[PDB]
Every structure is written in C-alpha cells, then in structure tokens.
Amino acid sequence: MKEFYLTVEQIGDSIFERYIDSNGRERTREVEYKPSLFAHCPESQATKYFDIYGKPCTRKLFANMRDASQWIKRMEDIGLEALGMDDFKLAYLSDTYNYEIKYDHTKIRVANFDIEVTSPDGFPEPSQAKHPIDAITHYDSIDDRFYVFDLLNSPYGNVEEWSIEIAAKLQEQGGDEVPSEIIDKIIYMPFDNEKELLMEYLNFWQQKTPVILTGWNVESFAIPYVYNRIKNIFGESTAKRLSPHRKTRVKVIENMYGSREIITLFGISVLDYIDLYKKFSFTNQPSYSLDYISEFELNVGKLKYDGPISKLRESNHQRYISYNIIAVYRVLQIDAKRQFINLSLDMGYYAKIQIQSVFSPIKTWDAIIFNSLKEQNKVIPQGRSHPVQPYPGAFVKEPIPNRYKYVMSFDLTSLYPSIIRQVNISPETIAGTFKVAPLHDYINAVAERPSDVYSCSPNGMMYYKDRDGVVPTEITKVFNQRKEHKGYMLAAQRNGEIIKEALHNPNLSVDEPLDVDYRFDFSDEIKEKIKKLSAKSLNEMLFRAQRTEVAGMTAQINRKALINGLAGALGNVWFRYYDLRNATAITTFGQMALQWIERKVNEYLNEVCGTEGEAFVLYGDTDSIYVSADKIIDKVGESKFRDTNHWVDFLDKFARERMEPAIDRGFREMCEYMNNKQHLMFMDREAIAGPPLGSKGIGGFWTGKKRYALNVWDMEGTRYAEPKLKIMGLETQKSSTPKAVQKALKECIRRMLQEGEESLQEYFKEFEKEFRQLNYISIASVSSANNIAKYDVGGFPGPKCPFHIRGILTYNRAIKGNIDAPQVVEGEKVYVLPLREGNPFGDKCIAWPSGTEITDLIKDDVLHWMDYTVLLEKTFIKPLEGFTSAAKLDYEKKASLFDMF
DNA sequence: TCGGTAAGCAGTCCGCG
DNA sequence: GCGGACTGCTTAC
Ligand SMILES: Cc1cn([C@H]2C[C@H](O)[C@@H](COP(=O)(O)OP(=O)(O)OP(=O)(O)O)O2)c(=O)[nH]c1=O
Ligand SMILES: [Ca+2]
Ligand SMILES: [Ca+2]
Ligand SMILES: [Ca+2]
Ligand SMILES: [Ca+2]
C-alpha cells in the first residue's frame, strides 16, 4: 500500500512522525529535516523558482530548522521578504507525501474515552486535580473494545466490583441497560488503589497509543485532569508518557473575556467531539451536555439516577460504572450517524495538515494553496501584519410585509466560489483597476463597460483572463467534490419521499428491507418492490434512507463551508493571502448579480403578463430571489387544476422551461458586460410554495428582512409526500425561544399557511387557556451568559445589567454558601424564568444552568413564583402579534353584527 | 466562546413638554 | 409608551 502519515510534530531540530508504512504497520521516526526558504534574486540569475507574480527566487537550504527560523527574524531586521512555508512540518509533509494521499481508516487508532471523578466540594478543577480518578472507559477502534478501569477503594468509599450481568439487564429488572451489542466488547479491570489503576492505564496507553483522541469535553476536562492527577501523584516525567514523544505543553486558550488552559500532547491529534459537533453540525443547541445532544441526535432517553453525581459512586457504584461506559458509546453512536471523524480525516489528508488543523480554514487553505504552488516550483509570499478593517458584504432586499399566496424561489449555485471562478479572483491574477460608477449604474447597465481586455468586478478590480489563478483552480476542485456529495444527499432525500408515500399503503406480510444504495434514485424495479413491503420493512428502509441523507449532508455542507471559508479568509488579517481588494471584489459582484437579475426577472414577467413597472420579485437575500406567482396561476385560473400537485407541476414546468432560460440569458449578458473569464452564474428554481388547493391557507408571509415562512411542496426537485414549512428567522427557529413555545408558534404558522384565520384563532384560544400546565423547563427562555463578573456588584445587578445576567445573580444569592449546588459557568447557557412581584428571591427573574433541573433547594419556590403571564406575553403573544399583523390576519375573532343573534 | 458580513429582536437607559 | 443609542445575543446568508 501507499504510505501515509498519522501525526507530525516539530521538536527543536527534529520532525517526529508517526506513520503507516508500505506494509500497513504503524511506525515512528525522528528526522533531522533540513528546511528550505527563499529570497528574491536578480533577473540575470538562472533559477527554476518563481514567486506567484513571476519574480525569480533563490532557494536557501538550512542546516536545521532553528537556523531557518533565525534567518526569518534577521530578514525582518533587514526589512526584506522571507518567502516560503515557514511552518516546517507542512513542508516536511509536502516533501514526504508528494502525491494524493490515499489513507486506510482501519489502520488509524481512534480512541474515545471518558473519566469519572467523585468530588464532595463542587466541580473538580482539572488544573488542581485534587480528587481521585475513580473510573476510566477507553474505547479503541482497532481492537473494537471498551477498556474499563474501575477504582474499588477510595478515600470517598470502598465499593464492590461492577457486574456485567446486572449491567445488561433491563432497567425494569433493576439493570442499567448497557446495549446488548457492546456487552461482549467490554474488558473490565478493577483496582485496589488509584496508583495501580493509573500505572496500568499508562502501560495500556503505551501499547495502544491513540492517533485520534476524542470524547465529550476531553480537551477541556478529561485530558487535563488525567495529566494533572498523574503529575500530582507521580511527577512530571510520568504524566508526559501521555505523549508518544514525551513532550507536552500547557496551552493558554484566550477569548474576549478571559482564558483557560489545555494540555497539548505532542504526537496525538485531539479532536474533542463537542468541538467537532459545534463546527460541523450546523445546529445551535440550548445545551451541550451529552445527555441533551444524545436525545436530540439519537432519540435515546436521559441516563436516569437518584441523588447528586457526587454521591452516585457510594450509593450505586453499579450504575456509576454502567453510565460511564454508556457515555463513551453514545459518542460513537453520534459519530456513526454524523460521520465527523471521517470528514476530518478526509479534509486533513486532502490538505496535508495535522488532522486537528481542520478546525482552521486559514491553516487548511494555506496548506492546499502551498502544495498546489509547490507542484509548479512556485514560491509562496511571506505572511504580513494587517490592521483589522470592516468591509461590505451582501445585499438584502427590504420586503413589503404581507401575505404572499404563491411563491417560487430561485438561488445561485455556490455563489461566492462561483464568483471567484467566473471573475478569476486570486492574489496573482490582479491586473489593475478601473474607474468605478455607482453600483446602481452597473445594475441598470448604463455605466461604461469596465474593460475590453480584463475580467472585472464592480468594486473597480480587473483580473487576467489568460490563465486561471491558484485560488480559482483549487476552489474548483473542492466545489466538484461538494457537488458529488450533494447529489447523493438529494437522491437519498427523494428516495425517502418514495418510502413515505408507500407507507400510506403498507402490506400485511412478513418480509425484509431491500438491499439498496440510497445514494442513487430508486429504479422502477425497486419502486415496484417497495409498493409490496410491510410497514416494518418500510420504516427500516426510511431510517436507512435518512441516515444516508445525513451522511451526504455532512459531506456536502462542510465542503461548502470550506469553499465559502476561502472567500472569507481573503478578509481575515491572519490569512497569507489577505487582500480586501479581492474580498470586496467578491461581495460587490454578488450585490450586482442579485440586483441585476431582479431587474431581468421583473422585465421578463411584465412582458409575459402584459404589464409595466409591476414588482414580481418580492424579496432577495445575497443570491436568492422570491417571485410572486399569483398572476401566473390566475392566467390559468384555479378552478382549472385537478389538485395541489397539478399546479405544483405547472409552476415547476414554467420555472424550468420559461424562467430559467430567461435568467440564463440575463446572466450571460452580465458576464459579457463585466468581460468575465467564464459564465458560472447558475440560478435554478429552489422552492414552490402555496396553500393547499381549495383551502383558506395564506401560503406564505414576510415580516421583514430575514423573517418569513412558506408552505413548500417542492424543494430543489424533491416533491414532498406532505407539505413542509420553510421558516426562516422567526422565533420558531431560535434556540433562545422556549421549547414548548417554538412548538406552539410553529403550529400557529402551519394553521395560518395551510388552513387560514379561523383555524389559527381556534388554536390560539386553546394554547392561552392551557399553557400554565407546561413543564417549567419547556417554558424557560435560553441565553448564553457572558461577563457575569462585569455586572456583579456585591451580588446585585450593576448598571446596564442584562436580563439573563440579573437572573444568574438572583440564583447565586439563593444558593449562597452551598458548596454542592450547580454553579453557572461563565460563557455557557442558562435557562431563564420571570418571577412575580414580591417573591422571596428579591428580583424579577432567575436563571440556572441549561439542560438541567434547577436544584431541589429552590425548585419549589421557583415553581410557586414563576410569572406565567409575563412568560406568555414575551415569548408567545408578542411574536404571534408580529406574524399576524404582517399577514393581515387576527389571532382573536373580532366582533361582528352576527353576535346579535 | 480558539478555529466572512447583514440584520433581526430583547432589554437598559432615558428622552419626549 | 415608544423610539434612539447602546449592549447582548442569535439568526440568514
Ligand atoms: C451559508 C453561508 C453563506 N455565505 C455566503 C457565501 C455563499 O456563497 C452565499 C450564499 O449562501 P447560500 O445560498 O447559503 O450558499 P451557496 O450559494 O454558497 O451554496 P448552495 O449551492 O448550497 O446555494 O453567502 C457565507 O459566507 N458563509 C456561510 O456560512
Ligand atoms: Ca460522568
Ligand atoms: Ca446559493
Ligand atoms: Ca403497499
Ligand atoms: Ca441562498
């Protein structure tokens, strides 16, 4: 097999590399790598190395990496550019793996672990590590085993061994329900003392050294705790055995308001799963406890126990250990679904970076561009210091707030990357500038044509047309990968809808789910077989189709995020290729493209309808337009359609056969006007929306910019079994909105769009009457909580104290003195409830850590004093009033002359 | 929360005769 | 009471 790296580090003058050799074995080597850097040289000097602008360079080979670093410093002292890859390990990988890396995940040791630490006096601080580690569960992907290290004797209690037999039993048998599929994979090791436990764990780690190390909060808790505890008991040298090269560093992570410490383990790649999830999931959750995320992702129930976690080991050691094991498994289950480790490996090996560097789009693109340029013996520029400067972004149209009955939307494919490719925007393709007219003049095609030679953006920049820049070349490669995965995602989505339709008529039989590839549209033969399947088999197939869609979504949306990240990196001062001329060339071209095509679409539809000056485009944001289709439907007449699907078909065909060719002609003209390199503005129909045929539903409404709701029948070629609400920006979509209120507001919207005013009034009346019975957690608001200290004046709110922070201060006074009460953590999320006048907490609200029940001490008083009237007005009535006023509807029935009968 | 801009709403403070 | 200046937080792209 072809060799591939696992990890790489620089330690002084050596590169330490772990890798898989040509025979598939894991090896380690230390290499005295001699790096090269570059200086500009005279034109009359033979070289094969050129910078990105075509100026000749001489290569300087150093005796060691320290010599190279010192040379960079002296070049700064002189005032001359020091060119080349200054991150020597990236250069090492580029020289050692000079081909497209083909990796074999089965050879990569991925470890998932979790620790338990009993603590009487609050949260066990990892930097102190003053309490025994009393359990470790460590799953190894190569062994496919859960290694369980269990402390039986502690200063906080002596316990009996954990029983695998009880662990396996149902909770209704008094068991812990450890999933049967992992029971045979557990290797249980009990210990008489903590010193022996940790010594054995280190010997185990030496034998089975993680390449990828993951788990939940491992970077901020488990790793520093284990390192510091071993340090405290045995000394520094022993703790450093967690690194295969015996090297560690305390790293200070700084933010806006403070800092924290993590431990860097040289020769390991730590990918904390909470951080993978936050980067790659595109969710914003009210809590990031593993129980909360597990319930959201997997629909598994919360891990139930009695009393505080600090007393769990002593009271129920059996459950304590089972729950440690289950926590490790839940992370593996989330990854089986979301496939974030797979994604990280794919992108890391593609770029040729340390795998943990996938968190940084700047580092990722630096490496991709470096490797690409090196292939042509070109030499990268030195990174420079720049002051942070604001720059302009997208255009968003101000919509007229209203109901909109029939709507079709259109959207540009991969806009910012397509602009980069069309215009040919790159550091080395800058050709010069032209004299800019107001943007309006380009939009309306009255400005002078910018150039007869170069490719232009309306910010004034011109670009070469003779050859593609490196940024367009490399962005195209990742875009093509994205396109492939998006295809699989959409096919799985369409396949899912076929199964949903079939589920209306399930067959009374015993059979099996079909063995199919859900990434490809079902054949006619498969469709025929599906129509004969049982509900059991169909539901299994739906679950599998949906898992295939999730896998495709992970792969496509994150490749989209990477290519959009390159457009953004051009506007980040830490990027080697930072240039506001290029960042603004992208965003300004986008503003023009949207407004240009709004004009062309209005012109086309006014012509087909025989009117003048009427606005068909009701809204647009960045690269999308929303078109009123009422007049199109009315030209046919509603009574002429057989059912909803009939007019949906008609609009689908109108969009494809009439509107898209008109849009294409419009953009081709724009490409010629700007003299661009290649026409790549591809705007296809996205949504077809409207009320059910014959209903009193309103179809859709807008309240303002980035705030609308549509009843959608077809999305990007997926024809839904049931209409789907597309809601953007409204409170239903915000993590700050109470869970039960999101649900109620969504039902109000559904009723408005699908059924009409009377239906809305009926539901509102019921919600208002019953909502006080809702569980307190479900009606609590949520907020991140920063700067608690800034606003705390002797335990009371200082000037301008935010509402949620006020709630935290209230909580802190109520729990004062208690060492075991859950503390609110700076920067994390809290639940918030309003309090009625004259409550014993002495303020108008209270807040506590999100994802948790409020502590028993004050729970009774919180429930008794919760202000339901304020809660309802603020979270439900006010947003609903906004929706209904915009849609010209009433949520309460107004008096009529009929009330007289 | 270590890792592009536009823009909405909640809440504080305070003016507005 | 509602709007502007401002902070804080959270979305849509
Ligand atoms: C979603 C998103 C968009 N944008 C910018 C760049 C996008 O090209 C532009 C439009 O966003 P989108 O229409 O969401 O995305 P897209 O056009 O890149 O891709 P698709 O093919 O799925 O339509 O907004 C960002 O800069 N960052 C982001 O996270
Ligand atoms: Ca735990
Ligand atoms: Ca788009
Ligand atoms: Ca059937
Ligand atoms: Ca869009």
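Heads up, header says this was done by X-ray crystallography, 1.8 Å.
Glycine too: its Cβ is placed from the backbone N, Cα and C atoms.
Here the Cβ of A:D411 (Mg(2+) 3 binding site) has 19 other Cβ atoms within 10 Å, regardless of which shown protein chain they belong to. Marked as Mg(2+) 3 binding site by Swiss-Prot: A:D411, A:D623.
The Mg(2+) 4 binding site annotation in Swiss-Prot covers A:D411, A:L412, A:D623.
For A:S414, A:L415, A:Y416, A:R482, A:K560, the entry in Swiss-Prot reads substrate binding site. Other Cβ atoms within 10 Å of the Cβ of A:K560 (substrate binding site), summed over all protein chains shown, number 18.
In Swiss-Prot, a published mutagenesis experiment is listed as A:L415 to M, annotated No effect on base selectivity. In the three-state DSSP classification, A:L415 (mutagenesis position) falls within a helix.
Under the heading of mutagenesis, Swiss-Prot lists A:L415 to G or F and annotates it as follows: Increased misinsertion, increased mismatch extension and inefficient proofreading.
The 10 Å shell around the Cβ of A:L415 (mutagenesis position) contains 24 further Cβ atoms across the protein chains shown. Recorded in Swiss-Prot as a mutagenesis result, A:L415 to A or G carries the remark: Decreases base selectivity by several hundred fold.
According to its DSSP assignment, A:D621 (mutagenesis position) is in a strand. A simple way to gauge crowding: the CB of A:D621 (mutagenesis position) has 19 other CB atoms within 10 angstroms, across all the protein chains here. Under the heading of mutagenesis, Swiss-Prot lists A:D621 to A and annotates it as follows: Drastic decrease in the efficiency of incorporation of dGMP.
For A:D714 (mutagenesis position), the number of other Cβ atoms no farther than 10 Å from its own Cβ, over all displayed protein chains, is 22. For A:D714 to A, Swiss-Prot lists a mutagenesis experiment annotated as follows: Complete loss of viral replication.
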Remaining residues near the recorded substrate site, that is with C-beta within 8 Å of the centroid of the site residues A:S414, A:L415, A:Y416, A:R482, A:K560:
A:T413, A:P417, A:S418, A:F479, A:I563, A:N564
Listed recorded positions with Cβ under 6 Å from ligand 3, out of A:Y416, A:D621, A:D714:
none
Number of Cβ atoms other than its own within 10 Å, given for A:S414 (substrate binding site):
21
Please list, in sequence order, those recorded positions from A:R482, A:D621, A:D714 with the Cβ less than 6 Å from ligand 1.
none
Where does A:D714 (mutagenesis position) sit by DSSP, helix, strand or coil?
strand
Chain-mates of A:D411, A:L412, A:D623 with C-beta within 8 Å of site centroid, Mg(2+) 4:
A:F410, A:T413, A:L415, A:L594, A:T622, A:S624, A:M683
If you measure from the C-alpha of A:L412 (Mg(2+) 4 binding site), which of the recorded positions A:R482, A:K560, A:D621, A:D714 fall inside 10 Å?
none
Given the recorded positions A:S414, A:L415, A:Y416, A:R482, which lie close to A:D623 (Mg(2+) 3 binding site), meaning Cα to Cα within 10 A?
A:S414, A:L415, A:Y416
Filtered recorded positions, from A:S414, A:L415, A:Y416, A:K560, A:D623, A:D714, whose Cβ is under 6 Å from an atom of ligand 5:
A:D623
